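Engineer: Encoded as structure tokens, here's the structure I'll be asking about.
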Amino acid sequence: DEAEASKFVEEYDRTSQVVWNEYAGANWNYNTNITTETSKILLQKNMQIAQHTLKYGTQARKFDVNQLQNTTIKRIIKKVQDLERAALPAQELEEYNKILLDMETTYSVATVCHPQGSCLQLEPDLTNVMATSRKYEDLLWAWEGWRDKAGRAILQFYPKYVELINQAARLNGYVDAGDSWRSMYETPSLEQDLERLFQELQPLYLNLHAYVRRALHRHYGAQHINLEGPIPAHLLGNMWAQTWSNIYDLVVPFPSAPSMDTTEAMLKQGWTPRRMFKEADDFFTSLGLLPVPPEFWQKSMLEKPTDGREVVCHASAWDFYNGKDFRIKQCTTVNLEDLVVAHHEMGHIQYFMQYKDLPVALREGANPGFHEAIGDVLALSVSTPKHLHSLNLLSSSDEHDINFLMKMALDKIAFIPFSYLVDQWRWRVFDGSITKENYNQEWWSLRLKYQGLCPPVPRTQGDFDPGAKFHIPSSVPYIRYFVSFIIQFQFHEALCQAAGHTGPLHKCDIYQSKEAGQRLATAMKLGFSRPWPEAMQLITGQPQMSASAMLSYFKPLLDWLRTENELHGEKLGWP
Ligand SMILES: *[C@@H]1O[C@H](CO[C@@H]2O[C@@H](C)[C@@H](O)[C@@H](O)[C@@H]2O)[C@@H](O[C@@H]2O[C@H](CO)[C@@H](O[C@@H]3O[C@H](CO)[C@@H](O)[C@H](O[C@H]4O[C@H](CO)[C@@H](O)[C@H](O)[C@@H]4O)[C@@H]3O)[C@H](O)[C@H]2NC(C)=O)[C@H](O)[C@H]1NC(C)=O
Ligand SMILES: O=C(O)[C@@H]1C[C@@H](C2CCCCC2)CN1C(=O)CP(=O)(O)CCCCc1ccccc1
Ligand SMILES: *[C@@H]1O[C@H](CO)[C@@H](O)[C@H](O)[C@H]1NC(C)=O
Ligand SMILES: [Cl-]
Ligand SMILES: [Cl-]
Ligand SMILES: [Zn+2]
């Protein structure tokens, strides 16, 4: 019994490395060169990997996991018993794969055209418009156009996608696809735990929302901002209003402190996409963590091709399951926002390298939120005025202090409600609570309820605004990013204490701390081999998710915001 199970996992591991490596190659080749040919190859490799999953998953299910003694083997076999989409009958699997390909392609090639003019792609063009334009009608054209062309075009696929991903989930023992996604956390109390974390961030978010709302009132006019209502969703500097720091110029707490134009500084100093990833690589090795291999620099796609290729620009980090080949695919722009994204992606890469010697079934983060958080942790230190000054991107007070926390909060605090609601919506689609009759109406009920946002143009039949957000057509879970924003502050607090930092948490910069790197390395090397509380305990000395670190980080800003909003008589929220 035990020996057959040991031999099975050994055979599964050596055969999976080969099949997954070939699939990743074809998937990469399509993502970096969308053509009829690369798609057909990709759909073909999808059947090869499905055949492999079906063979070994079927055998995995013949083992009584209850009777297995070794806990590691037990854990691998139980995981291999989930065939995912390979549980579907051949017809449904082919349909599902084609639906996923059509949805992701549709999103990644959509364009928005000026009337009788040029057509803009999401990256860099529409992203830049949302970030820099300060004109209501210009932002409205981009915001509505992107949903008309990306969102509406996904709607025809989504009901069948839901049917098929749910059918696969049920064939693997779950009640629907959202049940299966939540199980990735191995936490029966996940929904309650996440809800309590969200509620703990309400004071900060409501106060930030009211303050930003007041500033938008000042710039966009009293006829267009209701000081007791939700904020129009196109005015926050980002296509999904998920992060707000691109409107920092409109909301500066102390404008007497002049802001240095960081984008012009990077450009003026010759920064390139390569330089940005090199700086991130240097931060990782400064902690004693691993450098990316030479292969990474030869094979990655660090900027948008200029040779006619159509590509998937949305940033992602790729493990090719051979322990040597790791790559980033990002249409990088030279600015601070994408430097932070670059660090985010390099954290994925770091995780891949740290757990590369585990069995492939355990080459995942402790939970998906851990995988999303690593790069963000370092980026917190990178974003400090001290570190940015050392990169010659800033010029060397309480005013500057509150200014910096506001910049951070526009990204870290504003993202909390957005990242919470995406899968609140999808979980209820998957469990049948939301039908295609009210996809979009229920999306905006959550946009209002959690983010306090409203659409600038009333939605109509045919709209499918969730389809205008990458992770929806690409079928990538989102609660991981909510978890990441909570725990990345817990990790920051812990590493800063390990590094000997005293004083306000937001002044910590862990650059070159070997003590901090070692905490992270010991956790990352566990991969998915243990329940995630153990990785949490290795980093922080305790096992729970907690918002206390994030609240401690932003405490000075919470006090400043309350005083400011009180002074102006704001009514928090949106009744
Ligand atoms: C339950 O099973 C797991 C997994 O076993 C592994 O997979 C099976 C399918 C089968 O192939 C097994 O043969 C195979 O080991 C066990 O977990 C493994 O435990 C061993 C314990 O030694 C670990 O071995 C380590 O491997 C490292 C990389 O090669 C190596 O560096 C380590 O050396 C360290 O210690 C020596 C001591 O002399 C020191 O000299 C070194 O400098 C270094 O510190 C060590 O040899 C495996 O990595 C583990 N693999 C996994 C996946 O966890 C587990 O022990 C078992 N449980 C029970 C109760 O039997
Ligand atoms: O864009 C978003 O919405 C979120 C939030 C953003 C984060 C970055 C730093 C600053 C704060 C926000 C990062 N991100 C991403 O999707 C980037 P990924 O690599 O996780 C996207 C991964 C998609 C799945 C995948 C995996 C491997 C290969 C191909 C596809
Ligand atoms: C893109 O794919 C086509 C067809 O597979 C191929 O001929 C072409 O060389 C590829 N381009 C690049 C830059 O790899
Ligand atoms: Cl939207
Ligand atoms: Cl997740
Ligand atoms: Zn990520």
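Residue numbering for chain A follows Swiss-Prot; the residues present correspond to positions 645-1040, 1044-1222, in that order.
In case you wondered, yes, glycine gets a Cβ from its N, Cα and C as well.
Relevant sequence annotations retrieved from Swiss-Prot are reproduced here:
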ACT_SITE  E989  active site, proton acceptor 2
ACT_SITE  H1118  active site, proton donor 2
BINDING   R791, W1090, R1094  chloride 2 binding site
BINDING   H988, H992, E1016  Zn(2+) 2 binding site
MUTAGEN   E989 to D  Abolished peptidase activity, leading to increased levels of amyloid-beta; when associated with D-391
MUTAGEN   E1016 to V  Abolished dipeptidyl carboxypeptidase activity; when associated with 390-K--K-394
MUTAGEN   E1016 to D  Strongly decreased dipeptidyl carboxypeptidase activity; when associated with 390-K--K-394
MUTAGEN   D1020 to E or A  Decreased dipeptidyl carboxypeptidase activity; when associated with 390-K--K-394
MUTAGEN   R1127 to Q  Abolished dependence to chloride, leading to reduced peptidyl dipeptidase activity
Engineer: If you measure from the Cα of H992 (Zn(2+) 2 binding site), which of the recorded positions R791, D1020, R1094, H1118, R1127 is the nearest?
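Structural biologist: If we rank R791, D1020, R1094, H1118, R1127 by Cα distance to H992 (Zn(2+) 2 binding site), first place goes to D1020.
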Engineer: When you average the Cβ positions of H988, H992, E1016 for the Zn(2+) 2 site, which other residues in that chain have a Cβ within 8 Å of that mean position?
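Structural biologist: Result: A961, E989, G991, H1015, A1017, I1018, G1019, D1020, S1131.
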Engineer: Want to know which recorded positions, from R791, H988, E989, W1090, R1094, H1118, are within 10 Å of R1127 (mutagenesis position) at Cα; which are they?
Structural biologist: none
Engineer: Using a Cβ cut-off of under 6 Å to any atom of ligand 6, determine which of the recorded positions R791, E1016, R1094 qualify.
Structural biologist: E1016
Engineer: Between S1040 and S1044 this deposited model leaves 3 residues unbuilt; compute the CA-CA distance across that break and give it in Å as an integer.
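Structural biologist: Cα separation at the break: 11 Å.
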Engineer: Give me the sequence-ordered set of same-chain residues, not including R791, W1090, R1094, with a C-beta within 8 angstroms of the centroid of the chloride 2 site's C-beta atoms.
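Structural biologist: The surrounding set, listed in chain order, is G795, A877, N1087, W1091, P1102, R1106, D1110, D1112, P1113, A1115.
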Engineer: So which recorded positions out of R791, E989, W1090, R1094 end up within 10 angstroms of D1020 (mutagenesis position), measuring C-alpha to C-alpha?
Structural biologist: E989
Engineer: What subset of the recorded positions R791, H988, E989, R1094, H1118 lies within 10 angstroms of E1016 (mutagenesis position), using C-alpha positions?
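Structural biologist: So the list is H988, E989.
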